[PDB]
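Novice: What follows is a single structure, and I will ask about it in a moment.
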Amino acid sequence: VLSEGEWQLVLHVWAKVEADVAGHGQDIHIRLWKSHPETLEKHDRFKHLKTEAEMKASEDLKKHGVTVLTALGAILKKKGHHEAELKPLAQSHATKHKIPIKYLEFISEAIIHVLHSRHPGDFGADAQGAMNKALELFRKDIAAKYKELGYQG
Ligand code: HEM
């Protein structure tokens, strides 16, 4: 569990994300796919995007990033009290999309990279550690739900 101070650092940087959710979501996807191209294979639509400029020009991808960050933001704002929000996400990611926990590690890395790239003055070592803990809690709780659903992930 995170301390109150750690949650405040998480939500402080999250407020910066909320100034441009769409742009952050695009950058996170592009960073994830560049670092781990196998993840781009899970999007039947997005996997045919060939260049960074094509990725930025995709309204579908931009909309998807807002959907992703809206879901993650709603979870983070619960400060760990997120079972109701997390359960449907685990259901779809385990049973329909088949997303292994390691891919959630990859997107967590991309999130931290983009947040530090855009907001270094609000995302130093302490805030990075807090965000790392919050995303680790998210992944640990998702992994438990995966197992409950019969998916080892
Ligand atoms: C922070 C982690 C993530 C969050 C909050 C998140 C959230 C979402 C949401 C809200 C949706 C739409 C509703 C649904 O189907 O559940 C979605 C769909 C989907 N997600 Fe994720 N997701 C995450 C990570 C990933 C990763 C790492 C992958 C693949 C490597 C992935 C693959 C997909 C796919 C294939 C879909 C359905 C196709 C689409 O709607 O674009 N997700 N995700």
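In order, the residues displayed for chain A correspond to 2-154 in Swiss-Prot numbering, which applies throughout.
Every residue, even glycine, has its Cβ placed from backbone N, Cα and C.
Features from Swiss-Prot:
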{"type": "BINDING", "residues": "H65", "note": "nitrite binding site"}
{"type": "BINDING", "residues": "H65", "note": "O2 binding site"}
{"type": "BINDING", "residues": "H94", "note": "heme b binding site"}
{"type": "VARIANT", "residues": "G122 to A", "note": "In metmyoglobin"}
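Describe each of these features in terms of where it is and what it packs against.
Specialist: Non-local contacts of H65 (nitrite binding site) by the CB criterion (under 8 A, 6+ apart in sequence, same chain) comprise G26, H30, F47.
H94 (heme b binding site) falls within a helical segment according to DSSP. Cβ neighbour count for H94 (heme b binding site): 22 (other Cβ atoms within 10 Å of its Cβ, all protein chains included).
Neighbour count (other Cβ atoms within 10 Å of the Cβ, all protein chains): 6 for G122 (variant position).
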Novice: Could you round the CA separation between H94 (heme b binding site) and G122 (variant position) to a whole angstrom and send it over?
Specialist: 34
